[PDB]
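Novice: Would you mind keeping the following structure in view while I ask a few things?
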Amino acid sequence: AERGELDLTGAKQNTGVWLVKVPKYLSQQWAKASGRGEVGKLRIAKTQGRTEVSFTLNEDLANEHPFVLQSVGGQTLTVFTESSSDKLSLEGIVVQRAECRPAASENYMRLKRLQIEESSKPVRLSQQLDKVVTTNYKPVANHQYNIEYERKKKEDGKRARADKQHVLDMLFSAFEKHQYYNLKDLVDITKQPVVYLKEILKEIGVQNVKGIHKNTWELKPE
Amino acid sequence: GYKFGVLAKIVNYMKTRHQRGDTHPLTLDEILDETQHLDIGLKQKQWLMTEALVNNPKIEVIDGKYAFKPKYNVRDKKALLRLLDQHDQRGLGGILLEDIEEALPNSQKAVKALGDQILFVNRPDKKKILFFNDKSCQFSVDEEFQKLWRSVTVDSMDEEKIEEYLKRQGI
Amino acid sequence: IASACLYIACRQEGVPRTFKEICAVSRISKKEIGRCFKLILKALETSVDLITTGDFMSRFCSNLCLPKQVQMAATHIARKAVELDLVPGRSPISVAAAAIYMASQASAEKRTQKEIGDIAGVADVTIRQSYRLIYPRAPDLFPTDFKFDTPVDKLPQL
DNA sequence: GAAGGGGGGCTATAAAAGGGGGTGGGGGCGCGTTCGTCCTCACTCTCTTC
DNA sequence: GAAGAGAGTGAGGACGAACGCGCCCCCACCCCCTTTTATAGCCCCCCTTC
């Protein structure tokens, strides 16, 4: 008894189940309501030396489906389910296979054509334009992205030259987080002009050559 | 900075203090006061006392206290000449001009006063390396002499041909 | 520089494109193109003929899908308005846009002020200002042999 | 909610200041291929051996 | 008188240094920022009328 154990009780009882292949429209009609608890009646008639299986569509559902059996000796099929509570079980073993076919022949293809046409609705084709499009590259004083970027830069303003003591304290404090910093990244952290930051960094900091990526600045003066 | 930022300010403050002209040593606690590092950790107080303030080549332990090391740094023309002489005598090598300039304020006066006593080698990055001018054996000649000497190609000759010339000319 | 050069090359060839039209096809704004435009003229020691209202009628009218008669009427209106000095100081593009609107409203094909502004790159307010200046002399500006789908007396007033 | 009008802003024009930010031109600098260097192996003579 | 390992030679396969091929970076060089002004047109945002 474990989570991965399979409840093979159904196999012990040798429960028999039937596998049926049915078209989409029959299932599509069932999927319409799918909550009324009724979709039709399955009628099986047997004779002295012949058995026939047929299915009737519900009158409400519509607003004959003859069944042909198939051999199951060439392959062994079993049915199992995965419970939402992670409890797998075996419903049973398939004992017979049957197929559902449309009674009608001529007018039935009309529904097939609509199904194909319906499947073609997502399919898209190139469309003709009587007149040449003239709404492209419309004259504009300045691109919307360019003005918005300028507005952000103008609002933010240029970085100011903070006093050396404040910059030095910020540089030393950030040194705890990581051993070495990149010049571009360090500028963002300190938020100071590059030229001013480099001079302050040069006064104490030095750059070490690393053969893996490149030479980078080291905050440690020694 | 914790365990790393405090020491940097101590060194910077100490360096600036010396530039003012105060050669008097300063205690660990005294220096901490003007560096706004009074809340420094206790383990750093002993670490700086035992390691940072002794291993560094710019910290001098005097009467227990610590003072700058202007003696090691070149601050006079005579010291500049002596340092180069020791380098040549012991074969230590040259010193970049930038290193002398920071150690020796107004190094131009000392460099020009010594004149030819300093040999300048220009690095590709404009950096100048100073070497002692050993005046024991000197030999300077006209430019064309080297030009003719350069005209005499010798790298493109074999040993057999080079040595054959000796007997060819009878020497 | 290239955007200004493209603008200058168009002006030299007799088919000017407005600074907005060059900007629409370039990442460089109109202000920057104009700055480069003047510098290039000084550097090359060259000059460009002053643009006229009719230098944009063919492109604007065609882009608006207006009939040829409307285009000729608009060109006549714009040329006459400048001749009569009814719009002194107004940009030639604005005069052309107003003339197109005046001609368009007088024919079967009628274009709103917004439509004319989009192709011409002129705000409808500017077209409204220019249209108001030439509206009083509407009968005179129109060509004599012009078929008025909408009578001149009933042209929009605004 | 659609449209007109009022208020406000953008642009050019000179000149000056000082400094931040963007950009072209090099300059050391790591990573994806290429050829030479290093290594591996089949087919026989050879001195030695029997 | 009759035959083994080893090596020269011929000849095939795998890995490192160099050549690119650029990624990134650093460094001049320039333009931008700001303010003042009168002017005119053009344009955009907000308020108001219906």
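Numbers in chain C track Swiss-Prot; the residues on display, in order, are 159-316.
According to its header, the structure was obtained by electron microscopy, 2.9 Å.
Cβ from N, Cα, C; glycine included.
So Swiss-Prot lists the following for this protein:
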| type | residues | note |
| --- | --- | --- |
| MUTAGEN | C:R185 to E | Reduces interaction with SSU72; when associated with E-193 or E-200. Inhibits interaction with VP16; when associated with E-193. Inhibits RNA pol II transcription activation induced by VP16 but does not affect basal transcription; when associated with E-193 |
| MUTAGEN | C:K189 to E | Inhibits interaction with SSU72; when associated with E-193. Reduces interaction with SSU72; when associated with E-200. Inhibits interaction with VP16; when associated with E-200. Inhibits RNA pol II transcription activation induced by VP16 but does not affect basal transcription; when associated with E-200 |
| MUTAGEN | C:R193 to E | Inhibits interaction with SSU72; when associated with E-185 or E-189. Inhibits interaction with VP16; when associated with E-185. Inhibits RNA pol II transcription activation induced by VP16 but does not affect basal transcription; when associated with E-185 |
| MUTAGEN | C:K200 to E | Reduces interaction with SSU72; when associated with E-185 or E-189. Inhibits interaction with VP16; when associated with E-189. Inhibits RNA pol II transcription activation induced by VP16 but does not affect basal transcription; when associated with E-189 |
| MUTAGEN | C:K200 to L | Reduces interaction with VP16; when associated with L-196 |
| MUTAGEN | C:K238 to A | Abolishes autoacetylation, represses transcription activity, does not inhibit its association with chromatin to promoter-specific regions and decreases the association of GTF2F1 with chromatin to promoter-specific regions |
| MUTAGEN | C:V283 to A | Reduces DNA-binding |
| MUTAGEN | C:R290 to E | Inhibits interaction with RNA polymerase II; when associated with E-286 and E-295 |
Novice: Determine, using Cα-Cα distances only, which of these mutagenesis positions is closest to C:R193 (mutagenesis position): C:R185, C:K200, C:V283, C:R290.
Specialist: C:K200
Novice: Where C:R290 (mutagenesis position) and C:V283 (mutagenesis position) are concerned, what is their Cα separation in Å, rounded?
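Specialist: Counting only the Cα atoms, the answer is 10 Å.
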Novice: Taking Cα atoms as reference points, which of the mutagenesis positions C:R185, C:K189, C:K200, C:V283 is nearest to C:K238 (mutagenesis position)?
Specialist: C:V283
Novice: Using a Cβ-Cβ cut-off below 8 Å, which of the mutagenesis positions C:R185, C:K189, C:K200, C:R290 are near chain A?
Specialist: C:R185, C:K189
Novice: Of C:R193, C:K200, which of the mutagenesis positions has the most Cβ neighbours inside 10 Å?
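Specialist: Comparing the mutagenesis positions C:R193, C:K200, the most crowded Cβ belongs to C:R193.
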Novice: Taking only C-alpha atoms and a 10 A limit, tell me which of C:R185, C:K189, C:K200 are near C:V283 (mutagenesis position). These are the mutagenesis positions.
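Specialist: Checking each Cα against C:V283 (mutagenesis position), there are no hits.
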Novice: Roughly how many angstrom lie between the C-alpha atoms of C:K200 (mutagenesis position) and C:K189 (mutagenesis position)?
Specialist: 17
Novice: When you tally the Cβ atoms that lie within 10 Å of each candidate's Cβ, which of the mutagenesis positions (C:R185, C:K189, C:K238, C:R290) has the highest tally?
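Specialist: Neighbour-count leader: C:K238.
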Novice: What is the Cβ neighbour count of C:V283 (mutagenesis position) at a 10 Å cut-off, with all protein chains included?
Specialist: 10
Novice: Per DSSP, to which secondary structure element type does C:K189 (mutagenesis position) belong, with helix, strand and coil as the options?
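Specialist: Looking at the DSSP assignment, C:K189 (mutagenesis position) belongs to a helix.
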